[PDB]
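Asker: Input: one structure, supplied below.
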Amino acid sequence: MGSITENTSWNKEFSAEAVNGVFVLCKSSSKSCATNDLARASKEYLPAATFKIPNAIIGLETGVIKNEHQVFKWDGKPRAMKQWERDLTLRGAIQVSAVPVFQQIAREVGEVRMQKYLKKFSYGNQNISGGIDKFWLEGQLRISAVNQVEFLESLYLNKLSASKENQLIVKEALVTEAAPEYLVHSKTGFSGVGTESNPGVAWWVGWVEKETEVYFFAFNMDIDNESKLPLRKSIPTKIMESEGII
Amino acid sequence: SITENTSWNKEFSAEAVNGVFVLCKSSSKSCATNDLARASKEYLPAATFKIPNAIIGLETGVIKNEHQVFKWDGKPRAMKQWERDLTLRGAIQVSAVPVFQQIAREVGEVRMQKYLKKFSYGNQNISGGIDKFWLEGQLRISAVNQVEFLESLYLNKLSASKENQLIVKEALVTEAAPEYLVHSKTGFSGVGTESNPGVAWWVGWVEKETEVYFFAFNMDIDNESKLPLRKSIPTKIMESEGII
């Protein structure tokens, strides 16, 4: 992206909902971005499940994921959500955001390989200390909403340090909503409800392919109350509906 | 093998529609149909040919890559929705015939023929005009053949880079949900003439859970108003089988 501008009027939705948060929306053809808050747009947060994006990419590249037709066989042990207690494809694993699958991918990737790809991808603060299967969840990895849109735009252009086919595979895995007139590729994130003072963070990042334009977006909010969670989709949607995008 | 499923003709009787549905679970070695004779009968592909045409355009460099924009020259096009710049998915999704006609002209007769031979695409007959053999020419393809072709595409087994196959596959996404993804393309030759009906198509595949279902539907049609039956009849069979 080439420019960012602040549209304070985009705080209407956040205020309406009593939410501390940011939305960044960028247009590929002008390489220009808008946000409600420049400051929060550059603040860095645990990526949570948004990290499945780079992790899918590295697992593909390293051959820890064979190809897009890979089945992740459920062994039969209880998992944190009923949604995960089944065999899964990559898209499947991504869409039901199955943590144990990507924890296992992270473990086959390994500290060394994981660490390298994040430097090539310029992925946030690139800090994977705090457990190879835990670092994006409760460790010290941080990424900003601006850095998310930049990572995603590189993905969209196949300009990440991976094979073109592996980037394509992951973009298809990210398809979340399809219509004749638009295609949405997106991924949610939720680190937890936080603790004393210190709230968790919820994310929604992706892009919308519409007419011959592409809108990249990244949303995060502070969250202490798990019921406020759906706002990670409804607030960006409101802003993107306002803009006549979707 | 192809096996008749007797209960499927029910949907065809109800709308007074001669057509065929072919459905394959996992691979094309085990497919089911309402009619064994009609399953392998060959019809004009119409806009289902945008599939091989898109792959060929990519393979030949005619379409530079996935972000190619097909610019509208400003000249009259047969549908208002085609009168605009379009991306590859865009052109596939509104079925922009002129985008694909120009694709075909640049590919040229010699290359077009070679790729259809390579892909085993129907009778591989491109006679009738480089920019219209699939519309009104001598090109014919069966439901069974569509399913075979889509299976090769799905498996990245066509004679084309995997990257190009992936590109066309994402252009075909038509419905997305956490548990399933549908890639599909409609076709419609037209309404035909006295005693010679046109054909309507819905073909593609559903990736659901850990399984893949390949489908091809066609029907004889002499009335544009009957056109939504090309989606509803097959959706009604796939819904009954718990697939969508």
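Heads up, chain B uses Swiss-Prot numbers, so what you see runs 21-264.
Cβ coordinates come from backbone N, Cα and C, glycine included.
Pulled from Swiss-Prot, these are the listed features:
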- B:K70 to A: Abolishes catalytic activity (MUTAGEN)
- B:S115, B:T206, B:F208, B:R250: beta-lactam binding site (BINDING)
- B:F153 to S: Increases resistance to ceftazidime about 30-fold in P.aeruginosa strains PA01 and PA14; when associated with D-157 (MUTAGEN)
- B:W154 to A, F, G or H: Drastically reduces catalytic efficiency, between about 50- to 30,000-fold, with respect to different beta-lactams. Decreases thermal stability, despite unaltered overall structure. Reduces or abolishes carboxylation of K-70 (MUTAGEN)
- B:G157 to D: Increases resistance to ceftazidime about 15-fold in P.aeruginosa strains PA01 and PA14. Increases resistance to ceftazidime about 30-fold in P.aeruginosa strains PA01 and PA14; when associated with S-153 (MUTAGEN)
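Please situate the listed features within the shown structure.
Answerer: Take the CB of B:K70 (mutagenesis position) and look out to 10 A: across all protein chains shown you find 28 other CB atoms.
Residue environment of B:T206 (beta-lactam binding site) contains 20 other Cβ atoms, counted within 10 Å of its Cβ in all protein chains.
In the three-state DSSP reading, B:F153 (mutagenesis position) counts as helix.
Proximity of B:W154 (mutagenesis position) to non-local residues of its own chain (separation of 6 or more, Cβ distance below 8 Å) is seen for B:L64, B:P65, B:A66, B:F69, B:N73, given in sequence order.
Around the Cβ of B:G157 (mutagenesis position), a 10 Å sphere holds 16 further Cβ atoms from the protein chains shown.
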Asker: With an 8 Å cut-off on Cβ-Cβ distance and a minimum sequence separation of at least 6, pull the same-chain contacts of B:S115 (beta-lactam binding site), or say none.
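Answerer: Within the chain, B:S115 (beta-lactam binding site) has Cβ neighbours under 8 Å at B:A67, B:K70, B:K205, B:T206.
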Asker: List the residues in the vicinity of the beta-lactam site, defined as same-chain residues other than B:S115, B:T206, B:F208, B:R250 with C-beta within 8 angstroms of the site's C-beta centre.
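Answerer: Here the nearby residues are B:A66, B:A67, B:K205, B:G207, B:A220, B:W221, B:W222, B:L247.
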Asker: Does DSSP give B:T206 (beta-lactam binding site) helix, strand or coil?
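Answerer: Note: B:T206 (beta-lactam binding site) is in a strand by DSSP.
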Asker: Cβ-Cβ under 8 Å from B:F153 (mutagenesis position), same chain, 6 or more residues apart: which ones?
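Answerer: Sequence-distant Cβ neighbours: B:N145, B:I146, B:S147, B:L159.
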